[PDB]
Amino acid sequence: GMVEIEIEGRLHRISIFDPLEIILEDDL
Amino acid sequence: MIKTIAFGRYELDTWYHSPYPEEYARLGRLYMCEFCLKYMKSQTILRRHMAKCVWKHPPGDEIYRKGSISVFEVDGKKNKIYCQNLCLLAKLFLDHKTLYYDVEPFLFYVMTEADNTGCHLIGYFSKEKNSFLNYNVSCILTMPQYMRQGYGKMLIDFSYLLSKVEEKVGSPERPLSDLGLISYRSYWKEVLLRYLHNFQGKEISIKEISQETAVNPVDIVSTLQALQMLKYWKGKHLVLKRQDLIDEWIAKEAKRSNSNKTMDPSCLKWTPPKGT
Ligand SMILES: CCC(=O)SCCNC(=O)CCNC(=O)[C@H](O)C(C)(C)COP(=O)(O)OP(=O)(O)OC[C@H]1O[C@@H](n2cnc3c(N)ncnc32)[C@H](O)[C@@H]1OP(=O)(O)O
Ligand SMILES: [Cl-]
Ligand SMILES: [Zn+2]
């Protein structure tokens, strides 16, 4: 299960089973 | 042809044509029994009907009740006429409805508000008894007199409550209308921000969120995208829990709790119909 979308003009593919890190603000 | 309907104490302008028989469709206005949904040609005929009609609520089982708010589960095979009338009524406010006559494969969840004359129709959603595509809502309507008051979101929440109890992940049937889309986006935002506000761990999978909420993984990702909470930094996908969104949500949560426009899961008394 993968989904594709573009973030900031870049195309990405993301897994629905992998743990995704959660961040508050933190510089990046 | 049909531009208005008389429905209980309300006079409602129709949005779209619905395929009522020509005899009725020829007329400018239809008169509906607000309880059994029979359609009639005049005010005098309606009055005579109301004197005889035994119905003071929808047919089927009342599966949710909190004070004056109920949801009734109506089986399209057991109450064909009622459900056909409901579908024709619904088509007056839907650009496109895939179904009117063959209601037997559907369940209808009809929300009502009670006062001393009976249980008045707020809205409904239909649902296939067996959806190959795992759709938990086929069509959804809040009656015009009740629109923009929070009932649509209550209906949506209720549809996912059924899915949770069924141990299923659900999605609304495509395509979604403009208003349908706005409503679902609003609900998905609420649900996702509540989950992240309550969640304390360092990472989360979409599957876990989907498992908790019964919201489809694709709709969760679409919502994360819509809120610009999916980020990329150092080759990894991060969920960015935005401060403004969380804070704005709590202010909305306060107003949601201020009114009573919420479905309380403790007020559901339901087991999935007929074993199936
Ligand atoms: C499954 C496939 C489908 O059924 S697609 C067809 C969906 N049904 C229809 O289009 C029938 C006609 N429309 C309706 O019945 C209602 O608009 C539906 C979609 C049920 C929403 O019901 P309603 O009771 O008004 O929802 P609600 O008060 O809980 O508000 C939900 C969010 O939607 C917004 N909303 C609502 N109407 C409008 C509108 N005309 N213009 C702009 N925004 C609208 C509300 O503000 C609310 O969003 P928010 O929480 O304020 O951000
Ligand atoms: Cl892909
Ligand atoms: Zn009646």
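Chain B uses Swiss-Prot numbers throughout; the residues present, in order, are 336-611.
Header entry for method reads X-ray crystallography, 1.8 Å.
Here the Cβ of each residue, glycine as well, is placed from N, Cα and C on the backbone.
Quoted from Swiss-Prot, the note attached to the mutagenesis of B:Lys338 to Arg states: Decreases ubiquitination. Taking all protein chains in view, 12 other C-beta atoms sit within 10 angstroms of the C-beta of B:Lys338 (mutagenesis position).
Around B:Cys368 (Zn(2+) binding site), taking its Cβ as the centre, 18 other Cβ atoms fall within 10 Å, counting all chains. DSSP assigns B:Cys368 (Zn(2+) binding site) to coil in the three-state reduction, placing it in neither a helix nor a strand. Marked as Zn(2+) binding site by Swiss-Prot on the basis of experimental evidence: B:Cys368, B:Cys371, B:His384, B:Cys388.
Quoted from Swiss-Prot for the published mutagenesis B:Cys371 to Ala: No interaction with MCM2 and ORC1. Within 10 Å of the C-beta of B:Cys371 (mutagenesis position) there are 19 other C-beta atoms, taking all protein chains into account.
Sequence-distant neighbours of B:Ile475 (acetyl-CoA binding site) (same chain, six or more apart, CB under 8 Å from its CB) are B:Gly458, B:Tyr459, B:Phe460, B:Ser461, B:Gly487, B:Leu490, B:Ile491, B:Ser494, B:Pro507, B:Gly515, B:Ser518, listed in sequence order. The feature acetyl-CoA binding site is assigned by Swiss-Prot to B:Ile475, B:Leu476, B:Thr477, B:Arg483, B:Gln484, B:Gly485, B:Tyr486, B:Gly487, B:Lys488, B:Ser512, B:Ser521.
Among the mutagenesis entries in Swiss-Prot is B:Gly485 to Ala, noted as: Abolishes histone acetyltransferase activity. A coil conformation is recorded for B:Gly485 (mutagenesis position) in the three-state DSSP classification, outside any helix or strand.
DSSP assigns B:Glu508 (mutagenesis position) to coil, not to a helix or a strand. Record note (Swiss-Prot), mutagenesis B:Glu508 to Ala: Abolished histone acetyltransferase activity. The unchanged residue is displayed.
The Cβ of B:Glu508 (mutagenesis position) lies under 8 Å from the Cβ of B:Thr433, B:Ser466, B:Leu468, B:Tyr470, B:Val472, B:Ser473, B:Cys474, each of which sits 6+ residues away along the same chain. Taken from Swiss-Prot, the feature active site, proton donor/acceptor covers B:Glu508, and the record attributes it to a curator's inference.
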Alpha-carbon distance [B:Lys338 (mutagenesis position); B:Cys368 (Zn(2+) binding site)] in Å: 17
Cβ-based neighbourhood (8 Å from the centroid) of the Zn(2+) site, residues B:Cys368, B:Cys371, B:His384, B:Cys388 excluded: B:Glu369, B:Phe370, B:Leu372, B:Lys373, B:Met385, B:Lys387, B:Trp390
Residue among binding-site residues B:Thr477, B:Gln484 with least C-beta crowding, 10 angstrom cut-off: B:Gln484
Neighbour tally for B:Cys388 (Zn(2+) binding site), based on other Cβ positions within 10 Å of its Cβ: 14
